[PDB]
Amino acid sequence: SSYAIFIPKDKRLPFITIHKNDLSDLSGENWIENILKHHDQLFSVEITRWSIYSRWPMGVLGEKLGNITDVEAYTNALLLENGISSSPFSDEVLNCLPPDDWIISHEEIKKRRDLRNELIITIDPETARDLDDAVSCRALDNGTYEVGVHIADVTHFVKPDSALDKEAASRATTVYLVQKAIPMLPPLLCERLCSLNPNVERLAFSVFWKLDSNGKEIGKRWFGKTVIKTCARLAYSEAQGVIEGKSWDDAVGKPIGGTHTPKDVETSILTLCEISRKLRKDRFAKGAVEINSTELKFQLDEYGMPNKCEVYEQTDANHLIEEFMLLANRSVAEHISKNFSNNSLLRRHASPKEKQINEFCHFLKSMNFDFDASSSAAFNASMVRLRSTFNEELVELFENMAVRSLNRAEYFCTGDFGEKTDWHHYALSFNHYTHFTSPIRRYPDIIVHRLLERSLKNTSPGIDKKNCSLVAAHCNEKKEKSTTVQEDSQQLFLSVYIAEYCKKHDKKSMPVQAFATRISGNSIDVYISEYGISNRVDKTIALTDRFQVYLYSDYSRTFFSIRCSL
């Protein structure tokens, strides 16, 4: 009892014990009271020794972390203000889990389709914690391809109406903050049995198409439970290299498992890229309206503070994966909404309301441009035009605006509408659509997986109309908070990165990517393409002119703010 207990924010480390004499700055004088007037702050510590007769290891207190304490406290209040639970999982949830020593049984591989000898890969942004989607592309003896999308079998461990399923249904989604993720499911799931890591056996839920170089299905689709063994884990920046010409050594310095070779894997990536160039050249012809919003990507330091900040730009590798996730979502929506026309969970997008339509066309006019919104086709066509009239920096903003202008997509029950025409998804231009490829971070995807499997066992939906509408409406609300805190946590770290730059130097972080729109003195409204994010300044300027600004910021723990001047 001459020691103090230090609990790391990192749950992977154990408890660390520091001694009354080792509290550095504050210790010694009624130290049990100093470590109590400091019960909120976060500190640094350095593990010293771990004696084979010490349960917990020893350490020596470092400095107080006022800045980190500040960041973690805002993040904590933002999650509460929005009703997102971020506590540890109850003991009733952790007991509906399979045991830590769970393994794929031979009897389980036997009632499934065995794909462990197939060439299956995963591609992801190189962060986050989720790994539940994978892809494959086998060339056939005709000039045909057996493409496949392989999703983690979350509903093999997550059983209907269990405590574990009730807590997931309540969270309804995973929340992605800049410095961490609030999981919908426990670690044993996100990290192991439902993570498609390489060179390891995982259970999955696959979909197989028979395609050609134009993208047209030339064979019957296939759904069912599979066993897979992904052979590579790529990143978009790595997968983008293989597409622009680079080899599988420079672009991707990792080994490959199974009998597959760096060559066997590039040709099956490059085929997936050409096919996705077709499918996507087909999507825009049926009316689809793909814009691209803008989100921030940070690089964090040893303490977890922003150390780099860029606007993340989507690439060809990105559009290659989306195109087959869209396809897997379409195919699964169509299938279940034709065996269960009243109990299926689907997703739809509606045409914009003139309130958030014409009032956006107006803004387009302000800069001397006419926008056409009479259809989906007209909307995308107006955006393809648009991109050929204004700058590339301004292009970022308007696209982001377009998004805000277009309606929000929403889950719904097929039983509540009866008419297929209402199932339509405006932006995608699909007649059927749901969410299927992310059951580890979404809960609607878990209902759809159970509906798909129940349409494969020739059985009843398992879920009813009322309870389906209940999920659809709960996941719609929870996902609007989730999206709100996610962009707000990105704006918080922008304020911190700005502050933790002028604190390493002085006065403000000077940006020159300001454009001008529009009026109402004394107030100009600006858009700093660098970092995206609109702002305001309150010997001549006018709308469309570009100039350098200021960007000053202060933050935490109840507020953050980014403010620019001239």
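Following Swiss-Prot, chain A shows residues 330-867, 896-923, kept in their order.
Per the header of the entry, the method used was X-ray crystallography, 2.8 Å.
The backbone N, Cα and C atoms fix where each Cβ goes, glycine too.
If you look up Swiss-Prot, you'll see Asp453, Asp462 marked as Mg(2+) binding site. Long-range neighbours of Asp453 (Mg(2+) binding site) (same chain, six or more residues apart, CB within less than 8 Å of its CB): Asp459, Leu460, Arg562, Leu563, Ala564, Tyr565. DSSP assigns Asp453 (Mg(2+) binding site) to a strand in the three-state reduction.
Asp461 (mutagenesis position) falls within neither a helix nor a strand when secondary structure is assigned with DSSP, and so counts as coil. Cβ neighbour count for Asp461 (mutagenesis position) (all protein chains, 10 Å cutoff from its Cβ): 26. What Swiss-Prot notes for the published mutagenesis of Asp461 to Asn is this: Loss of exoribonuclease activity.
Two residues, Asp867 and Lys896, bracket 28 residues absent from the model, and the distance between their Cα atoms is 14 angstrom. Residue density at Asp462 (Mg(2+) binding site): 23 other Cβ atoms are found within 10 A of its Cβ, drawing on all protein chains shown.
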